[PDB]
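Structure first, commentary second.
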Amino acid sequence: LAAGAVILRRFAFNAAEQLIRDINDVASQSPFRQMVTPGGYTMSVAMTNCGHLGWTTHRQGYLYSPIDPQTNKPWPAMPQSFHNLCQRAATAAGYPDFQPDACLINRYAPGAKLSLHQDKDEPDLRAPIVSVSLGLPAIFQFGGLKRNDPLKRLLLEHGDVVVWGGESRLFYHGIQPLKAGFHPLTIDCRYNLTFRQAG
Ligand SMILES: O=C(O)CCC(=O)C(=O)O
Ligand SMILES: [Fe+3]
């Protein structure tokens, strides 16, 4: 559907329960927080990070920081389940040398959305982003290299993994307002993990 993207549906289905337990452990150290955009709007999506570097708004802009500005401590270490899952998915997609040093964790409550954006804050744009979906289904939308490219829509469900490589690495993308529902593991939300090579 997208040049350079590898969709691995249900790839993390068996690992989901451990991933969610580790999400909670990470969040007990660096809690979920709704960040303020450089434009002054509070994001409806709640976020936190783990790894060497964490994506965060700071000084009226986006940056990767080794410190959590809400705790003044380093981000929690990347759990084993995260590292193992990401390496397995990257290798299967043909990126065996991908070594993420940052994982952004998004939490979507009903009604939460992520507006169209690009992920180009990383110094090496040749490296892929590995995306892991957990919990309630979400409508993922993506266009192309331009704001104005026509959008394609794809449902992402519990356990789906996408490796955004090549051209797709630079596409505009976002998430439509999450529909309320029930999931036996996450109850009433969706989690998304995006593994990044940000160093
Ligand atoms: O929630 C998703 O599936 C996409 C998340 C995303 O694009 C991001 O956090 O950069
Ligand atoms: Fe993104």
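In order, the residues displayed for chain A correspond to 15-213 in Swiss-Prot numbering, which applies throughout.
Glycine residues also receive a Cβ, built from the backbone N, Cα and C atoms like all the rest.
Per Swiss-Prot, these features apply:
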type: BINDING; residues: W69, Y76, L77, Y78, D135, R161; note: substrate binding site
type: BINDING; residues: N120, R121, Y122, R204, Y205, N206, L207, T208, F209, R210; note: 2-oxoglutarate binding site
type: BINDING; residues: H131, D133, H187; note: Fe cation binding site
type: DOMAIN; residues: 113-213; note: domain 'Fe2OG dioxygenase'
type: MUTAGEN; residues: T51 to A; note: Slightly reduced activity towards single-stranded DNA containing 1-methyladenine. Reduces affinity for undamaged DNA
type: MUTAGEN; residues: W69 to A; note: Abolishes activity towards single-stranded DNA containing 1-methyladenine
type: MUTAGEN; residues: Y76 to A; note: Reduces affinity for damaged DNA and activity towards single-stranded DNA containing 1-methyladenine
type: MUTAGEN; residues: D135 to A; note: Abolishes activity towards single-stranded DNA containing 1-methyladenine. Alters substrate specificity, so that the enzyme gains activity towards single-stranded DNA containing 1-methylguanine
type: MUTAGEN; residues: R161 to A; note: No effect on enzyme activity. Decreases affinity for damaged DNA
Look at the recorded positions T51, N120 and tell me which residue has the greatest number of other C-beta atoms within 10 angstroms of its C-beta. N120
Going through the recorded positions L77, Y78, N120, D133, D135, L207 in sequence order, which have a CB under 6 Å from an atom of ligand 2? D133
I want to verify one value. Collapsing DSSP to three states, which class is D135 (mutagenesis position)? coil
Checked against DSSP, the composition of the domain 'Fe2OG dioxygenase' (113-213) is 5 helix, 44 strand, 52 coil
Looking only at C-alpha atoms, tell me how far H131 (Fe cation binding site) is from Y76 (mutagenesis position), rounded to the nearest Å. 12
Including all protein chains shown, what's the count of other C-beta atoms within 10 A of the C-beta of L77 (substrate binding site)? 13
Hits among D133, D135, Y205, i.e. recorded positions with CB under 6 Å from ligand 1, come out as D133
Specify the nearest of the binding-site residues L77, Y122, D133, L207 to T51 (mutagenesis position), where nearness means the distance between Cα atoms. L77
Per DSSP (helix/strand/coil reduction), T51 (mutagenesis position) sits in coil
